[PDB]
Amino acid sequence: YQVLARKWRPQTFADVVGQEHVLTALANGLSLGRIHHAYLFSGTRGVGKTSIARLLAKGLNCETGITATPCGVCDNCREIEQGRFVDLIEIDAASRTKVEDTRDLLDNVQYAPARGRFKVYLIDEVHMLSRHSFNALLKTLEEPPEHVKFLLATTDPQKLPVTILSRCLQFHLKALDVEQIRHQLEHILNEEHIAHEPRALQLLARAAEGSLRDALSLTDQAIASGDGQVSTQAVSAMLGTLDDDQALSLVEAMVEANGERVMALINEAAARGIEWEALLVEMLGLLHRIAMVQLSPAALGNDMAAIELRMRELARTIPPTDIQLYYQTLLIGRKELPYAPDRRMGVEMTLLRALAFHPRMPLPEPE
Amino acid sequence: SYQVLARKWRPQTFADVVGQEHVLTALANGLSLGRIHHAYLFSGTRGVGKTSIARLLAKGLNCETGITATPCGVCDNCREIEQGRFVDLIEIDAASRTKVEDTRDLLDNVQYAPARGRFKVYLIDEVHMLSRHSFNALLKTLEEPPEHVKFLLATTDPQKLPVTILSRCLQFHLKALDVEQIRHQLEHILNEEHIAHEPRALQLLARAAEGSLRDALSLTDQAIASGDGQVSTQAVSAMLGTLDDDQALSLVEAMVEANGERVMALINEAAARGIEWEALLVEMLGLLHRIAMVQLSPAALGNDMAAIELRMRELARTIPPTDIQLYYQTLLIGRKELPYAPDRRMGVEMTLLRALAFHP
Amino acid sequence: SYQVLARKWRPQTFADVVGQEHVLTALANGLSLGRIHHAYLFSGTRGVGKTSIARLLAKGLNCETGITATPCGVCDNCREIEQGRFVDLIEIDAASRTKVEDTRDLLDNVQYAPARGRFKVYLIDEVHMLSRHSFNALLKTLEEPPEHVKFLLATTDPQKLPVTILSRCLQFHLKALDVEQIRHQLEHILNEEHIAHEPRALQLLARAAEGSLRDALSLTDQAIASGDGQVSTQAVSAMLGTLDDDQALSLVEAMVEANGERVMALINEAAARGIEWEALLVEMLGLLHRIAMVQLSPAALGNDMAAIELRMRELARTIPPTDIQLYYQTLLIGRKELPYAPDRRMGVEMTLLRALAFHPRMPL
Amino acid sequence: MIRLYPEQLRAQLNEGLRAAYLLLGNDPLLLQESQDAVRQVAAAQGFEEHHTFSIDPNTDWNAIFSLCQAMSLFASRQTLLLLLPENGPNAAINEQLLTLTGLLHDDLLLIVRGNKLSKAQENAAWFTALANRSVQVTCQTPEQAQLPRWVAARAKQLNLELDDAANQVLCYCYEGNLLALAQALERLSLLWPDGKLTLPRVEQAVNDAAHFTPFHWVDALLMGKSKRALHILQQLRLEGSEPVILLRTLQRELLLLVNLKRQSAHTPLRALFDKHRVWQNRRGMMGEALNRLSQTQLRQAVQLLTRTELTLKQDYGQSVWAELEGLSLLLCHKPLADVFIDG
Amino acid sequence: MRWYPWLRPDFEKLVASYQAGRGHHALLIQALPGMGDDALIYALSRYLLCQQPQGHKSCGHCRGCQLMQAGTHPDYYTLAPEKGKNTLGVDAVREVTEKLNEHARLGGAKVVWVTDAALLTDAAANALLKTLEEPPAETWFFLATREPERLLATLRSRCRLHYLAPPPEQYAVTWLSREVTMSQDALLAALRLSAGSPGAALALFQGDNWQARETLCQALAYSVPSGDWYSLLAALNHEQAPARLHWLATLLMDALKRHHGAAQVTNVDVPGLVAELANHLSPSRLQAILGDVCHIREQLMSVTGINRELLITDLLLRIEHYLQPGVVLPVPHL
DNA sequence: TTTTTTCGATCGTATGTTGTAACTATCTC
DNA sequence: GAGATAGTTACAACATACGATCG
Ligand SMILES: Nc1ncnc2c1ncn2[C@@H]1O[C@H](COP(=O)(O)OP(=O)(O)O)[C@@H](O)[C@H]1O
Ligand SMILES: Nc1ncnc2c1ncn2[C@@H]1O[C@H](COP(=O)(O)OP(=O)(O)O)[C@@H](O)[C@H]1O
Ligand SMILES: Nc1ncnc2c1ncn2[C@@H]1O[C@H](COP(=O)(O)OP(=O)(O)O)[C@@H](O)[C@H]1O
Ligand code: ALF
Ligand code: ALF
Ligand code: ALF
Ligand SMILES: [Mg+2]
Ligand SMILES: [Mg+2]
Ligand SMILES: [Mg+2]
Ligand SMILES: [Zn+2]
Ligand SMILES: [Zn+2]
Ligand SMILES: [Zn+2]
Ligand SMILES: [Zn+2]
């Protein structure tokens, strides 16, 4: 019913995935009692800037006291969770970018908080404010009243004036890795009582880059496609990703310089109807991974372990020059793909070109 | 008054659409299971049915009977949505409402409850044309909309949208329609319209469609208009300038032999007869690809081409594959730059002159 | 609570100000000799002490003992000015009040004699944000100023003011605080606060401050929070690494010395935060071009790259020009081919590998 | 109309007071000094009322006309000051000024400030109406050649001693900005009561605040001074000048040089200069340029300039300044290996 | 807006559909300049806006005909660039779209004519899509362009294409000889330079462009032997630079074809110049110069605000450099 | 004795002029 | 002394000029 992204917003510092340094710094500051009056949060999309800001607000305004572990059960915590807390003024800077709104906001900063011990202004998308709006906040931000705190969040910090940056403590959130995303997805699905498979979760984690919101959106889409289940076949169909085995077999056939096998593989792919641009992209990715393995033994990731040994074999046999030649040929073929009579025709011509200029076994020369 | 085939035959039910099986299955499963998201994005090529599917989803959401994947099509809400005058379905043309002021005004009214339907649906078309300020203003409300509003987005250039917008919505990609599907749809439409047709004309129209059904319908309408109300092979061939005879084979043979006089004479004759140069280039590219394919394996030659086998095999045996690749590259370059030349004939002549130099 | 270091350590005396001798000495001599101008303007970078010096001058002007460069700090006027309750000192935030109507009421108070001070001081800060009508009103006021009023102006963008305003006031330009003075001030503050520290941490913080004392104090507060009440070399180094955003120069240095492991580590670190790969390639190309220009002539490098001047000079002195040209051409080809690569990260990695180990073959 | 320099303005005022004074130039310091002297003399004569207005499209000329027409009960002998736009007066401003000059009275003293007027601006009805009863003071900032003499004289009149090195440092740091230089001299006098200004003393209280124009950059390129050209380019970038203006200014001289180099193979340079309308003073520098750049050069420069223009126009790139620096080094005799020229 | 004879057939077809009601609401005419597509569109508009049509032609006396003659018909809209500008902005498209919503003043059909669809900006083209897809009842759109491939694909897919074929060469030559007096070779060369479209050759002859072409030919004849291609600057630096660049490219192509051996050449009235060009230049240099000329012409026509003199000077210096031995020549690439 | 610039589309701030609504003072019964 | 009319003040809308950012 409820969207996973909205349902599973962290409500305690223990629920946050990663961002260890920021959480440790905030906890130490709250425990020691050294609390600033201007915090800036930076990072890529969907990493938890707003979540951490709301958790900090809960910690500041909790009824028990200023603590790094909010209870989560008192009236203030519940109201902050529901977004109905009077003393947490949340401003959408993307919508109110005019200096008149900023002046109206600043004209009422000296009034005491209604119920809480602090008045917390959480300005989101602050990078969209106008220059006059930025310059109007300098003095108030530098020397706010005792009972006023400012929290700022943005994804484009470099657009802020240096004067604004000099007045606040900066925390840069980092993109999450595959392991953390996969673990979070496993936990969420287990709590939701939904069947899943390890390979599907690995594919979803790799396809989400380093954003948890993207991972949750992809999980919802897969659940919808899979009809209440997350299956490897359903996720593979949704993402339009072909089996690495077929791409590796095609690369090996191209290297061996046997046209019959390449044509048979192309016919087999056409029987299913494999997307051809995706096939070229997969082959380019495999060649790039082989080159990286040649550069450094540890370049190869864990997700390719199922074929890792095979990859290593190529890294031990193919000279780097041949790898570069194949990569360049496939890149040019992709570049010229749109103007070919047909995508299948273009891919076949690219493969024939690669075979013709094979470093070791070119096609026979006519008499 | 009179409505063209594209407007008349807009699908009104999930079963009336062609292809896009995965999107329909996902939407049906989501509606049945009760898991309904608040932000849908549709991406794909042109004329694939993004707006049609968006309107079908909007109709299904607000149907009086209930939230179902098979709208009745007879209640007041369905009829009003079909007529495009439903109060709770607000359609925005982002191509002409790019101003941030319009976006702010639209967002200021989301707090009002829907008039008649159970949801207030916003259908933003051509959303890729909005300004950066509009996207940033949308972000906050798009993340956590009220419980009584839905957002449907349709675009053809998803790359231009910021990653923040893409992260907040479920994305559905629509594949380009296959030739067989387009041909079947055209045949069904013509049969329903009681218009005579031939299989070859339908095949040619489907091939010229290039994965777009709107383009196929436009070409069919043009052929009907220019063919005294009848679709015939000759009329479609004349409209599309099909090469028919083996002019391309002779031209490529002359190019390979490096005989400039013959090539220029053939080009002059073609210009006098008034053929389409793009079709000539495409046919030459196809012939070169076939010749390259035959060299790898003799059996690769198609059986449908059992009229010029001797010449094709002679070319395959006599010409090394590298020269074939060079000619293919040259013809591709010529095709790319054809519209930018002062004249089509001038561009073709430039391409052929450049190709003639690849001979010792 | 403990307050904030920036707010707690406001310079309350001319002796507490760090550096800026060329301004303080001139002001003291002018006050001693009675040579006081009608309008003063202060310019400089962020967090260099413009407002602090303006407030100190205002306090010195209206002290009970007399016009002196060393305010007593004990009379009622000094305490009121320090607490911001002095009636004859009017502080105007021009950024918040820009319209002519707001400025007119404030400027119309010059027709009343001072209440309890020799001079009526107006301290207008962020004055570059005023509108044209406000500037006209200010100019009209400054044309015929009463003998018992003084105007103090502070801004970071003096070029925005009209030339007419500039020509009627004496301008003082403040300089960067330099590494040594910042380090000494930080050490003094920490010693007064009873906070454990190490020399290396102080040196790193001073170097990262980049000529601003407020930035240094903010970084010190952040480090204290991270270190759990202590300043240590490891904690400060980790904090700076978290905020480090100069991967382009590090990548160039690693590539030039053929160190693949460092290149891969830098790529991973860059990917950890949200960065645009094409932007990274553009930055690397710009750095290589600047190095080539510096090799052509030492004057090519200006004051805009003072932060990384030493590294750029070392790279220019060490690397032969031919290697720089080869790397520049390789990066140009990489940028050209980036759109068609399987992925942006993969394209960048392939281009860096080609620069590290491979050499293109040119026609003929 | 009388023509004068700032030094003779006080002598003219002592001789007598005219009806209208025109202050035209690009130097704020000299304009301010002339205005102050004129207003002091007028106040001595009995002008205790002053009004100032800014000329712009949104200007209330009715107030000015009412001020001119109306009398005063006791406070007579009015003074009016006008500030012309930076671009200069237009047809509407021309007719407004003509009307104002029509309503002129002996008790009204008119002063006008603005940039130097061109021939088209000079040939105006209002300008000619004041010809018989006006004095124009020309306030132009001295060039680098005459700057050190001005600095020495200004220091002398303030009872200060400047060394040659200190004078050179002051000229270098405050070139084209006389207001900043005068304020620097005042601050130095405040710092050192004895008045002894040595090189180490001045070096401590001086900052770089020079002002330049594209013509200075082009002249530096023609002379061949890489350091000066780079410094001027950096200052222009800091100011925020439009790159296209620099591109056009360089293009004119570069094309002229290319044509002269091509056609000088079988023709004396003097005839070419006469035919191309080259100013006599510039003919020197141009000559040495033709003795420093070969035909192989001036083609790579043109190619780089065209590439920079294309990048600025169609690609909307941000690396225009780097290409400008490269071209500046190219014009000076430097290797410039041509990998950056794409040649 | 002359009505050429060869427009008689096509019109008789199109209007016929409008008589039967089987008319597409968006018609895109592909025709070379000087083919008279504007006259055809005007005739169709006059037919549509006539309150009392008779046969295939307007009555000429009804109120609609009088308003069209006076040029103040409320229901007739034209989208053309401003006098000083060169592109059609989005504000005009938006205003026309908003005005189309309300009912017609005379209670009839509404006609909108786009003078040239190739001049539409990206924003205007995108804004026009929604209106063009589902226009209100009794609304007709007419668009004209030279190369449909240059238009937006989405915009193109919403229109019905009609192509005007130039008449046969002999008929065009006879018509031109009837219209103007000139030698047969000159008429044939002018016709071929205009891609076989009559009227464009008439435009060349009626103006002073022929003298400019002769001057360019003389300058090139002087330059080719000596090798001083810079002197051509004066003959090329003009507001009509693209046409002269096209003429130069045509001359180079004719010389190259003559070298390869051919019976037909575009420039039939100047055998000597093409012979000299073929004799004094190698095929590779000719191809390189032709490619550079075409690229520079495209850049001049495309980029906005580009400086003409700098580009032409750079092109001439580059050609002179290419003429030197041992210089690598450009190769076409994606 | 002069030589000074790319264009289109979108967003934000400040000032001047004209029109409408609400409240108060004055006029008439 | 009350109701109606005329006059004054405050707020909103429209039009013009100037400055800044991104493609
Ligand atoms: N560190 C994290 N731990 C747990 N969930 C996270 C984290 N970061 C993001 N999420 C998930 O992503 C969703 C959106 O995060 P959001 O608050 O938008 O972050 P940002 O403000 O950086 O975009 C949340 O509902 C949350 O479930
Ligand atoms: N999947 C489909 N099934 C049936 N008809 C289609 C389909 N896609 C497109 N069409 C036809 O093309 C026309 C335009 O489609 P449209 O809704 O504009 O798609 P898009 O929004 O992708 O351009 C419709 O009137 C319809 O007849
Ligand atoms: N020269 C200085 N000496 C001592 N402290 C300084 C100096 N300059 C800045 N600071 C510190 O920086 C903080 C902010 O300075 P601020 O008054 O904002 O300068 P500015 O007005 O230039 O921004 C002050 O609290 C002060 O402690
Ligand atoms: F809400 Al975000 F990046 F999408 F902070
Ligand atoms: F291509 Al469309 F609406 F016409 F997406
Ligand atoms: F207050 Al400041 F520079 F930030 F003077
Ligand atoms: Mg957020
Ligand atoms: Mg659509
Ligand atoms: Mg300050
Ligand atoms: Zn609590
Ligand atoms: Zn229904
Ligand atoms: Zn005191
Ligand atoms: Zn009629």
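Using Swiss-Prot numbers, chain C covers 2-365, in order.
Quick reminder: no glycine exception, Cβ is built from N, Cα and C everywhere.
Some features that Swiss-Prot has for this protein:
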type    : residues                                               : note
BINDING : C:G45, C:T46, C:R47, C:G48, C:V49, C:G50, C:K51, C:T52 : ATP binding site
BINDING : C:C64, C:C73, C:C76, C:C79                             : Zn(2+) binding site
MUTAGEN : C:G118 to D                                            : In dnaX2016(Ts); present in both isoforms, unable to grow at 42 degrees Celsius
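Overlay of Swiss-Prot annotations on the structure.
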residue : record               : Cβ contacts under 8 Å, 6 or more apart
C:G45   : ATP binding site     : C:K51, C:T157, C:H174, C:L175, C:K176
C:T46   : ATP binding site     : C:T157, C:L175, C:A177, C:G212, C:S213
C:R47   : ATP binding site     : C:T157, C:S213, C:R215, C:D216
C:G48   : ATP binding site     : C:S213, C:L214, C:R215, C:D216
C:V49   : ATP binding site     : C:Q21, C:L175, C:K176, C:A177, C:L178, C:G212, C:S213, C:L214
C:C64   : Zn(2+) binding site  : C:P72, C:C73, C:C76, C:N78, C:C79
C:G118  : mutagenesis position : C:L62, C:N63, C:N78, C:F87, C:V88, C:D89, C:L90
Binding-site residues: C:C76, C:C79 - member with fewest neighbouring CB atoms within 10 Å: C:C76
In three-state DSSP terms, the structure that C:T46 (ATP binding site) belongs to: coil
Zn(2+) site shell beyond C:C64, C:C73, C:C76, C:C79, criterion: Cβ within 8 Å of Cβ centroid: C:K60, C:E65, C:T66, C:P72, C:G74, C:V75, C:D77, C:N78
Set of same-chain residues at least 6 away whose C-beta sits under 8 angstroms from C:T52 (ATP binding site): C:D126, C:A155
Lowest local Cβ density (other Cβ within 10 Å) among binding-site residues: C:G50, C:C73: C:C73
Secondary-structure category, per DSSP, in which C:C79 (Zn(2+) binding site) falls: helix
Extra residues within 8 Å (Cβ to Cβ centroid of C:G45, C:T46, C:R47, C:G48, C:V49, C:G50, C:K51, C:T52), ATP: C:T157, C:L175, C:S213, C:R215
Proximal to chain A - binding-site residues among C:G45, C:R47, C:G48, C:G50, C:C73, C:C76, CB under 8 Å: C:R47, C:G48
Around the Cβ of C:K51 (ATP binding site), the count of other Cβ atoms that are within 10 Å: 25
Where the C-beta lies under 6 angstroms from ligand 3, the matching recorded positions among C:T46, C:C64, C:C76, C:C79, C:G118: none
Close-lying recorded positions around ligand 6 among C:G45, C:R47, C:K51, C:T52, C:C79, C:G118, where CB distance stays under 6 Å: C:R47, C:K51, C:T52
Those recorded positions in C:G45, C:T46, C:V49, C:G50, C:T52, C:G118 whose CB falls under 6 A of ligand 9, listed in sequence order: C:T52
Binding-site residues whose CB lies under 6 angstroms from ligand 2, from C:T46, C:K51, C:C73: none
